[PDB]
Amino acid sequence: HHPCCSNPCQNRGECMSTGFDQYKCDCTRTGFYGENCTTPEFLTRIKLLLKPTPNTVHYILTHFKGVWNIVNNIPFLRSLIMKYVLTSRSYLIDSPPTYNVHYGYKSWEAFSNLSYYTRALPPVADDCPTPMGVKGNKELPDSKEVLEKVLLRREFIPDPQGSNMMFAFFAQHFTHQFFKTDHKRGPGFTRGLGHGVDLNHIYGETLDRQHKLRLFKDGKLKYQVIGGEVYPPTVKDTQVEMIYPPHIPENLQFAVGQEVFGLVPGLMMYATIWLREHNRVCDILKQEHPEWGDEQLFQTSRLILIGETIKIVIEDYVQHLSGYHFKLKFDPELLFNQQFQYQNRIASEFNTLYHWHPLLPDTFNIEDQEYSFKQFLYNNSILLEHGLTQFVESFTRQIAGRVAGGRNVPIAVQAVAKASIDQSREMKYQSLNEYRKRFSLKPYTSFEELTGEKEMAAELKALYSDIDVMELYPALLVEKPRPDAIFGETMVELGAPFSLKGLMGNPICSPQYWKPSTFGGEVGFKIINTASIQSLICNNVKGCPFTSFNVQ
Amino acid sequence: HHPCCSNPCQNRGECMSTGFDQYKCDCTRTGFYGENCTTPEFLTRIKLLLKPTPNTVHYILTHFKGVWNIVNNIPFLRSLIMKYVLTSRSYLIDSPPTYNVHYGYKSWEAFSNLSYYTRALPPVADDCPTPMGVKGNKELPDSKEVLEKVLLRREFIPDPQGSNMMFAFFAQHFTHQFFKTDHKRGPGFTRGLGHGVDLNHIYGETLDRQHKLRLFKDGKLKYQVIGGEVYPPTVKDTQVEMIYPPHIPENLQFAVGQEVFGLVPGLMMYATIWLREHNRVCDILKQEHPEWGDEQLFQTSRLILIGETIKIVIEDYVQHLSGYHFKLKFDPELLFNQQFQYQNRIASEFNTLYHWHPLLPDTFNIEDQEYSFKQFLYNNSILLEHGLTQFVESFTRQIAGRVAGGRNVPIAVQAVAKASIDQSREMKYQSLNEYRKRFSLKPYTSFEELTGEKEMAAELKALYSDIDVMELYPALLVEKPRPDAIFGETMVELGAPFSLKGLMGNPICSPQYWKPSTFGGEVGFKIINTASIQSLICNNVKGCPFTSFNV
Ligand code: COH
Ligand code: COH
Ligand SMILES: *[C@@H]1O[C@H](CO)[C@@H](O[C@@H]2O[C@H](CO)[C@@H](O[C@H]3O[C@H](CO)[C@@H](O)[C@H](O)[C@@H]3O)[C@H](O)[C@H]2NC(C)=O)[C@H](O)[C@H]1NC(C)=O
Ligand SMILES: *[C@@H]1O[C@H](CO)[C@@H](O[C@@H]2O[C@H](CO)[C@@H](O)[C@H](O)[C@H]2NC(C)=O)[C@H](O)[C@H]1NC(C)=O
Ligand SMILES: *[C@@H]1O[C@H](CO)[C@@H](O[C@@H]2O[C@H](CO)[C@@H](O)[C@H](O)[C@H]2NC(C)=O)[C@H](O)[C@H]1NC(C)=O
Ligand SMILES: *[C@@H]1O[C@H](CO)[C@@H](O[C@@H]2O[C@H](CO)[C@@H](O)[C@H](O)[C@H]2NC(C)=O)[C@H](O)[C@H]1NC(C)=O
Ligand SMILES: CCCCC/C=C\C/C=C\C/C=C\C/C=C\CCCC(=O)O
Ligand SMILES: CCCCC/C=C\C/C=C\C/C=C\C/C=C\CCCC(=O)O
Ligand SMILES: CCCCCCCCO[C@@H]1O[C@H](CO)[C@@H](O)[C@H](O)[C@H]1O
Ligand SMILES: CCCCCCCCO[C@@H]1O[C@H](CO)[C@@H](O)[C@H](O)[C@H]1O
Ligand SMILES: *[C@@H]1O[C@H](CO)[C@@H](O)[C@H](O)[C@H]1NC(C)=O
Ligand SMILES: *[C@@H]1O[C@H](CO)[C@@H](O)[C@H](O)[C@H]1NC(C)=O
């Protein structure tokens, strides 16, 4: 078997076989040396002694509200702290990207082929004696057993951070522009070739789909008006392919950028909101530029909405998730004197960690109604019946589920949760502890340390035998949460660097793009730099209902 | 018409229409302000006070041979100077890229669509009163007249830098991996979706083609043996599509990564050499790694060859072009403490400026023969008859033409030269002087200043009227060359930033790739770092004939 199977090289050293039974570690720029890159250099030793843990930093950021109130209201300090936040999480992602499901060594095929998700850790070699390399049993535990024992919801566990359904559906809508698994090829392949925030879930992945969705007047997207309300156009009107069961009425077959968004009214709510936002921005730009044609109006509005998206994601969405008292800031300028690569490749593991199915409630409560999963799926008539105003009001008030802490995956989606485990295995993912080390975290030394409790930890000990072969996906959903938090440490520490790269790596954040003229002038630039989840709803939903990512 | 037609915004300021009859300039980060971004900020004044011109910097680098000999022998000083060379040429290229032939404004379509060549300057708007904007006549001079008066060769003008046929064919072979115009779509579109040094001209652009070219044993590429000599396989053997005239016999239809390389025997020479290089590196890696399979051997060899290519291009090719006494260095580590984007998009203007057809001789002289263009083209039996060793020996001694200085485009390729002008106009290229300012060069104030002589200048004045509507491409071929040099100022100052971006922008130059393990360990890494035009030939050509890009 491959001599690197045991993952002998530490501290980001790279393993290479040098014969049938021998390996060499490449310790270049790791700050360590010796056979396994475990002997620290002098400066590294001092740097390690001075580095606070993620849990300590989290503590500081979630306490001393008095201090953060001063910091937030002093622009120079806020920018300084945000610059720290951005740069500290930056160095953790390979960019240009390296490994993928088929390549555990760097290659031009892995670099150049955009159809792959990239990989933060190489796959376990095909000939390793155990699924995780050399540790553990010949087989991993039955995925159904892991699922039922420690993942499935017994009783609904609410998010103590107060995340609502506006948040849950934003997460699903937003991420599905870049997590678009090519099931025809396999779980390691993506259909989102833009690899980030390109708003293809609104505009379509291909030029052909985009043009079918456009009005070709005033830069606008096609639409219909049902009972005086603007909705996306239909499949029949556009010839835009969507996924719908055969029994869905023609006018309820809405066509949008992402083919799967007819799946739930929660996604269609946001699809409709963003469609309206695009056309509203078109109106503004037409007023500013009566001399512009349809093509420039369309393209400029798209860039503006990309900006709006990144703004909202950082300052509202991530802000909410973080629980920080410090106010995070979207400001591309903070990186202009820093070293940063304006590019991104979506990581398979980023997709995996983002399977936040515990967010889902047992029922979807709109107005006076409480809809089951069966009633809610593929049912746009619910959206039209209640209207967007009621949707916002109800979703803002409805609590979402806790993601970490265990046993909160709704039974309705048990198959999807099982698929996350099975596909992790197909893609030959390394263990939880290997991923912890890859992101500068201390490996867990017991199952009890992972969960912070006794019962689930005992089930996992009996299932897996060794903490060193515990798997990433199930660990993220059973991990002990931060105090009164939605997530454990591992979720935040892997998630945040991937998120940063996807957000700040966008071309619009680069110096040659981050200029008023890029966005049709100061008016267009202002739309971006003042966007909020509240202004989004206020501008595009009748009655301007209050909204938030938290129930409060 | 478009209010930006006159290109009012100076110093990298962006023009935007604000109503039918009005514009506004965006002066963000240009170091200037005011309506047209022409009022310098204080620090900019001090910068513009100290900054030497490209001409004086060239002088310094091409004189004081004694001082440079000392400098070249102190690694720290050599590193420091090479770092300056790299970083000064950096800020000039938009990366991530911006404009293209269809987009005079930034758009997601322009950013995300890799089928386009990008544009260093946006196209002139479709409704502008004159081809260049507002200046000059309603029509540009007949391109046939421009070609005949100032471009076409009378007497052959040899390159005073002593560039040879090894250099001319290397230039053609190397650049045709990233200049691959998609004629089906138009001159502003490319088939080279990797946009740089990916060696698709050896391995194929698509995975299907690569797989047809590969042996699937020992990481190797398919080949044939003719008279004990290794050549590329046939179209018949591989099912790899190539461009050949119908009369070319099956045995002479060589299959290589780039579809057009069978059309010129000098291109097939390098295709053969590099194919041999790949299989040689496979042999070396296989004895370093007896445990490795075909796939890893192949992929690692490709990466090594990409590194060899960049090494040779900087240290032999650009070195020769530059005429510098300073020894240029390929060292990715020089940028590790610098702000630099490891990405590239091929610019249409880079393609345009690389149309060095004055380089081509009147005849191709191999051994005792002198082949006309008609005899040379599509004729790979010449390669087989003479052999690679003779090709190298002959091409090493045969001198190429001077590119700048005017009147040196061989008659045989007059239609291609005319196409370069016509396609520049089709793509709505801005003027020579607009491009000069874009690259921090002073505009030319007269045709005489451009050419450094009287006769061609007078012809161009009669054809164009105003120096400010002179076109970029013909200007590069008629421009006053540097003293005893192959090129003038505009060629170098536009060419060098596009070049170093394509070379250093490659992912293998990034910190996570630039490590011995990426290349199979220290042996594979050393192959890259010791590669030269001479070693390429010596390792792969019977007899190890002597070679270089000069003489
Ligand atoms: C962000 C949290 C989140 C939520 C709230 C959510 C809500 C729901 C939901 C109820 C509204 C249902 C019925 C499903 C059902 C599915 N989910 Co999500 N999912 C979520 C995160 C994800 C992610 C991330 C993926 C991977 C997408 C991919 O790779 O295509 C996913 C994959 C899936 C897939 C298979 C991928 C595909 O074919 O596109 C199904 C089916 N699911 N999910
Ligand atoms: C770098 C120097 C160089 C040399 C030595 C060279 C040598 C030769 C040569 C003799 C061996 C012949 C017969 C040709 C003939 C041609 N060249 Co060049 N070419 C060169 C640089 C280029 C470049 C660059 C292009 C554009 C390639 C593209 O865009 O596909 C080109 C394009 C062409 C075309 C396509 C026509 C068009 O409209 O662009 C023809 C035909 N030619 N060339
Ligand atoms: C990016 O990587 C993908 C995975 O390798 C690749 O898809 C694969 O493409 C190859 C070659 O095009 C297909 O193999 C085919 O080749 C011959 C036909 O003569 C047969 O042996 C096979 O049956 C098959 O038809 C693979 O099927 C395919 N693999 C998949 C879909 O998983 C993409 O082509 C790569 N993309 C780019 C741009 O290179
Ligand atoms: C580098 O790692 C290797 C293999 O992981 C180490 O070898 C192990 O050493 C430990 C001692 O703590 C033993 O428990 C194992 O039996 C060894 N495993 C194998 C397969 O050799 C090696 O000692 C490490 N090298 C250094 C210099 O620390
Ligand atoms: C900015 O540039 C514009 C256009 O080049 C200048 O306006 C022109 O100036 C010339 C000479 O002064 C006039 O003859 C034209 O009538 C103007 N053309 C126009 C307005 O389209 C303008 O002077 C420059 N502005 C500044 C502040 O220097
Ligand atoms: C990049 O741009 C080109 C030019 O617009 C696109 O090619 C066009 O695609 C449309 C719609 O599918 C076709 O009707 C035309 O035949 C194409 N025009 C051509 C060939 O010039 C191309 O699809 C774009 N690439 C991507 C990935 O969207
Ligand atoms: C570095 C960029 C912003 C800094 C973020 C700082 C702290 C983040 C705090 C909590 C984030 C929690 C989980 C992250 C998981 C996915 C990221 C979601 C955002 C996205 O889908 O993109
Ligand atoms: C497209 C990516 C590939 C990069 C292209 C590589 C080489 C092109 C070579 C030369 C371009 C034309 C003129 C500049 C040449 C010599 C001047 C010295 C350059 C320097 O002192 O720096
Ligand atoms: C409720 C959703 C399906 C559950 C599948 C039952 C599998 C048995 O799982 C058991 O569940 C018990 C109750 O939570 C736990 O106390 C045990 O530790 C666990 O083994
Ligand atoms: C020795 C020829 C040098 C060219 C000097 C400029 C005059 C060119 O004259 C033109 O030359 C073309 C190519 O020969 C011909 O196709 C044209 O018919 C001819 O008019
Ligand atoms: C869809 O929603 C409507 C109300 O809008 C409801 O009457 C119906 O039961 C739902 N359809 C299904 C199949 O559950
Ligand atoms: C091709 O070259 C050979 C010399 O090897 C010569 O005999 C033949 O005439 C050439 N063919 C053409 C069409 O010029």
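Every residue number used here counts from 1 along the chain in the order it is shown.
Quick reminder: no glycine exception, Cβ is built from N, Cα and C everywhere.
What Swiss-Prot says about this one:
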- B:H176: active site, proton acceptor (ACT_SITE)
- B:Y354: active site, for cyclooxygenase activity (ACT_SITE)
- B:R89, B:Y324: substrate binding site (BINDING)
- B:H357: heme b binding site (BINDING)
- B:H357 to Y (Swiss-Prot position 374): Impairs peroxidase and cyclooxygenase activities toward 2-arachidonoyl glycerol (MUTAGEN)
- B:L500 to A, F, P or T (Swiss-Prot position 517): Slightly reduced activity (MUTAGEN)
- B:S548 to A (Swiss-Prot position 565): Decreases acetylation by SPHK1 (MUTAGEN)
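Here the features listed in Swiss-Prot are placed on the structure.
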{"residue": "B:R89", "record": "substrate binding site", "Cβ contacts under 8 Å, 6 or more apart": "B:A496, B:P497, B:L500, B:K501"}
{"residue": "B:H176", "record": "active site, proton acceptor", "Cβ contacts under 8 Å, 6 or more apart": "B:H201, B:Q258, B:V260, B:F261, B:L267"}
{"residue": "B:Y324", "record": "substrate binding site", "Cβ contacts under 8 Å, 6 or more apart": "B:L61, B:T62, B:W68"}
{"residue": "B:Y354", "record": "active site, for cyclooxygenase activity", "Cβ contacts under 8 Å, 6 or more apart": "B:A171, B:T175, B:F179, B:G495"}
{"residue": "B:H357", "record": "mutagenesis position", "Cβ contacts under 8 Å, 6 or more apart": "B:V409, B:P410, B:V413, B:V416, B:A417"}
{"residue": "B:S548", "record": "mutagenesis position", "Cβ contacts under 8 Å, 6 or more apart": "B:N164, B:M166, B:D316, B:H320, B:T396, B:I533, B:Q534"}
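Among the recorded positions listed (B:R89, B:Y354, B:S548), B:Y354 have a CB atom closer than 6 Å to some atom of ligand 2, in sequence order. Secondary structure at B:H357 (mutagenesis position), as computed by DSSP, is helix.
Around the Cβ of B:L500 (mutagenesis position), 21 further Cβ atoms fall within 10 Å across all displayed protein chains. Annotation note: B:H176 (active site, proton acceptor) sits in a coil segment as assigned by DSSP.
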